[PDB]
Amino acid sequence: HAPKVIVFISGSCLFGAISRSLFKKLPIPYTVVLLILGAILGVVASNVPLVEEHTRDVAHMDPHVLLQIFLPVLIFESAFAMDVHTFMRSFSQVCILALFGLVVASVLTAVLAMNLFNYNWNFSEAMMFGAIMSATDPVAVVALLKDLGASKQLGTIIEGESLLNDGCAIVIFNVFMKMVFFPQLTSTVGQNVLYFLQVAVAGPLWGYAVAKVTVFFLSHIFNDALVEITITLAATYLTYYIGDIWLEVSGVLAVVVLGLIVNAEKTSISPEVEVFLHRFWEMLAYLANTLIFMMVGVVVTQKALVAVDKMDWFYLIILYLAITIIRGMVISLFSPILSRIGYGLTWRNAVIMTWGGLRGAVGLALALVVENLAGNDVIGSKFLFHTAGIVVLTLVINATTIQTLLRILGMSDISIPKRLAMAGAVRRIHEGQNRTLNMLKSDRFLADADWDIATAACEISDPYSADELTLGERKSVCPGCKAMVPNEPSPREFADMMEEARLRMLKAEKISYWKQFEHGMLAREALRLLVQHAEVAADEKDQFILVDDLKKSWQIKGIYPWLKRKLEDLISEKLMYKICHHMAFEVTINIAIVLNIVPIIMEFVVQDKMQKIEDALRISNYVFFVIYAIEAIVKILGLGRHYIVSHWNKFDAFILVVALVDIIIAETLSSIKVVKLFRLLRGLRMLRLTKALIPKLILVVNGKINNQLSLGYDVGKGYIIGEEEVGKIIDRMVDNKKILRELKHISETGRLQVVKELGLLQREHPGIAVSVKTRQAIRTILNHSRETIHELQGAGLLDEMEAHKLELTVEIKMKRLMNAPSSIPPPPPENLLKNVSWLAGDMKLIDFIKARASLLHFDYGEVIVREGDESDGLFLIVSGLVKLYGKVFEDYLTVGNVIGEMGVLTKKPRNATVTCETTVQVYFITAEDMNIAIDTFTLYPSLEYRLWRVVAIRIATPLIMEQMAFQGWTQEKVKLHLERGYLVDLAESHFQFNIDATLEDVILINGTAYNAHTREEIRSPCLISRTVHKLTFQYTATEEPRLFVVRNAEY
Ligand SMILES: Nc1ncnc2c1ncn2[C@@H]1O[C@@H]2COP(=O)(O)O[C@H]2[C@H]1O
């Protein structure tokens, strides 16, 4: 008639809602009172027949549809909630701990059950009991570990051990369930090891295959969220169902691998789809847990509680104690092996993970499967009663005492920098609330509002609210503006000032890294590496953030460059030629290859079975595909040395002669013919799929190298940008001079080393580096366009729907950018000469510079630029990396920069010396050609204006970053603000300039200016002070006074 199942599911939803709402403050989890409510519902169902009808329709469910409905959701959410980078960083330890602890804990619990329980269980049923018992589902422990500050890696350790524990526990449970409940099978040794191999490898391989197909499908979906959600759900359920039923493999491990790969590659999912998928899968797992606990309670009080004794409760208590003891001995036994890992466990983490073994819904569902499979036997009832009791006892006692245990062991204390940061944030929020309240007290609409309720509601308080001696010492090392006492430093006081300066540097570097993350410049994993290295340097005595510990991020070496180099070596290569030159023949032979492949596998199948003489041997295999299209028209009639020298063409010659042997065997037309036909087809397929397969492996290897190079470039850029900002802010926090000099020296040598190593990193792999730089440039342009769209929307100049269309356009472009070519070929030096910032617009000027350019090759160690020598040319680095030594500033100039602007402009001997750190090719425009180019052009953007604008940007950027370092704008914002401005001509201004209030900054780039009604004649190029009202300029020959301002933006 009508479904009672929807009534039970909605009732479980409402009961879970009341359970979650009413038990927020209590430390008892909502699952235990869900079990209590399920037991109450089961006993009224045993009394009242209508509730008996509802519970008999739902809770007396088949074991199979119980597994295939609830298990994929729980397993996929456990895999998808993971921090997969931290899990993969400690994957060996988690894998060995979970796997070996599962095996030895299952046999120990099995031996315990056989030696302790009165029931005459055999060895296999006892491993089934141990497999149910050792499956752990801690969620409250991982929530407490994520919430309570430090030991963040221990929660990932516990979660990964739990996920692999659940997967392999259901695997060993299914193995012994098939052993016990269905004992009709008798097997040999070979079939048994084939079954073990099939389960163990064909779980993860099937999961890997469906995960790769799903990632490929999700990479090619734009502007449709609902389809992405449906393929995630359908891929999970289809992977589990096809693996468990059709392939007869372990489907739990397939969903584990699929969830780990989908959580690993989260970038082809759109971010709103990603956050909805996280919330949606958490909601689905909550639904599964609530339903599972309610049916567990119902069948426990209906059938599992009809056969219990006092000895059963005693066995439950001894089983709980021995399960905790067994897990403790497992961890204590594997402690040295787990200790010789890069994240070794302490005694506190071992005790926490011992007590964090909370048995959950997975073992309860397996106990339901055992109960329904056993039938009227008491084995399922005993399994169900002991599993429910172990779950209840572990949940209650372990949860309350794990909160208490985290309190006592000293892993719940808030750290002093976190406490100071939270106190400062709370004080800032309080000051802002007071200022907003004083604003709202003098507003005409809101003056009459009662303010007692306003201060009662809007009151943020701080959550945190030998240690005293340490805090007193840390406050004692503070020679700041709090106290005004002049003195002379002491050597011990110098040691404390050294330490305080070093911690202030590392703390400011952590703020630099978080500022880089919040502005969409750093990656998240790069941020975690830089912050981790900063805090590791902070925990040591004198160790700064070194470069050797940062080089491991961009260590490109490994399996993948060796694979790339060897596959490049295999496919390096070297009238009738032109049709081969079009390359459209090769795709036709490849499609012909696959259309040859599949039906000869069918003919293999039909002689394995051994109709109309099998279709007359399938028209003699289409006369062997018309003898391979007459051997590709006799290889287009024997194209000479091009066919002669290629070993690939040598085995196509082998193919054609073996096909001629197939002709003479058809002429002979027994057993030798079939085996040789087998060898023909298998060889043909494998060595002709190899030519298609090798470039696909080349792109896969290039993608892996691209990911590693992107991480390394992101880490290096984060260190360099943070080191720039910290070296620009360091003057305020450090008062001593020699301390400042030492700190600047280490900062500069680290900066130079990282810039050099990134330059040689670009030199090593050209195409991959060009690909990651193109990807980062497109991402930066798209992010700033999205910010422009948001600022146009927030200013009211664009309505909501049209702004949403523009954001959808840039988001679709970003998703296309995620599916990029992994190795863009490097551009020619003509293209790099074309794309120069002072040479972008004018095409005629591009033709003149190409007519006047000479490529000049230099070896290692030659000098390009001499300081004493007069300026005779311009240089453009098209490849290679150069060093600079100048009077002392040291920098390394990369590909696409220009060397010599002020030399060719203001006619002075060169300021620096440039040498080659690798072999370099530069474009040399001789100075007389620069002068005839500078004369022959009179457009509104002129080369004189463009070159002076490029150099004006370069000098003005760190000088503006000096003043705004207190304000905290990054270098990118300074460059974007300065990019808005233009050089202003004094010839139109009659050599008198006025400063306006509208002008944000005024920087003179070159020359001497008079200021403030001849108050002082400023010779040094710098930012013109706002105190200066106007500047009057004087003509001096070859002085050429250039000032570069920006105006404020107008809506
Ligand atoms: N502070 C700097 N940062 C980057 N490049 C510089 C710096 N100073 C000089 N250069 C470059 O080094 C070149 C040396 O010779 P030039 O002075 O003709 O032009 C100079 C600039 O191109």
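Per Swiss-Prot, chain A residues shown: 73-537, 547-655, 670-705, 726-784, 794-1011, 1031-1194, in order.
Every residue, even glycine, has its Cβ placed from backbone N, Cα and C.
Pulled from Swiss-Prot, these are the features on record:
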type    : residues                          : note
BINDING : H73                               : 1,2-diacylglycero-3-phosphate binding site
BINDING : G1043, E1044, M1045, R1053, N1054 : 3',5'-cyclic GMP binding site
BINDING : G1043, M1045, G1046, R1053, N1054 : 3',5'-cyclic AMP binding site
MUTAGEN : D238 to A                         : Abolishes sodium:proton antiporter activity
MUTAGEN : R399 to A                         : Does not affect the production of voltage-gated currents. Abolishes sodium:proton antiporter activity
MUTAGEN : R803 to Q                         : Alters the half-maximal activation voltage of gating current. Shifts the activation of the transporter to more negative voltages
MUTAGEN : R1053 to Q                        : Abolishes cAMP-induced shift of half-maximal activation voltage of gating current
Which recorded positions from the set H73, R399, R803, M1045, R1053, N1054 come near ligand 1, judged by a Cβ under 6 Å from any of its atoms? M1045, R1053, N1054
So 20 residues are missing between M705 and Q726 in the deposited model; what's the C-alpha distance in angstrom? 10
Residues close to 3',5'-cyclic GMP site centre defined by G1043, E1044, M1045, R1053, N1054, Cβ within 8 Å: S995, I1042, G1046, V1047, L1048, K1051, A1055
Could you check which of the recorded positions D238, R803, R1053, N1054 is the closest Cα neighbour of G1046 (3',5'-cyclic AMP binding site)? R1053
Here the 10 Å Cβ neighbour count for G1043 (3',5'-cyclic GMP binding site) comes out at 25
If one measures from the C-alpha of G1043 (3',5'-cyclic GMP binding site) to the C-alpha of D238 (mutagenesis position), what distance in angstrom results, rounded to a whole number? 66
On a C-alpha basis, identify the one among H73, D238, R399, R1053 that is nearest to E1044 (3',5'-cyclic GMP binding site); the candidates are the recorded positions. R1053
Provide, as an integer number of angstrom, the distance between the C-alpha atoms of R1053 (mutagenesis position) and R803 (mutagenesis position). 73
Recorded positions compared (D238, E1044) - the one with the fewest other Cβ atoms within 10 Å: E1044
Need one number: the Cα separation in whole Å between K1011 and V1031 across the 19 missing residues. 5
Taking Cα atoms as reference points, which of the recorded positions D238, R399, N1054 is nearest to the residue listed as '1,2-diacylglycero-3-phosphate binding site'? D238
Could you tell me the whole-number distance in Å between the Cα atoms of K655 and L670, where 14 residues in between were not modelled? 19
Going by Cα-Cα distance, pick out whichever of the mutagenesis positions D238, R399, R803 is nearest to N1054 (3',5'-cyclic GMP binding site). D238
Cβ-based isolation winner (fewest other Cβ atoms within 10 Å) among the recorded positions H73, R399: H73
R803 (mutagenesis position) to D238 (mutagenesis position), Cα to Cα, whole Å, comes out at 45
Neighbourhood of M1045 (3',5'-cyclic GMP binding site), C-beta criterion under 8 angstroms, separation at least six: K1051, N1054, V1094, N1149
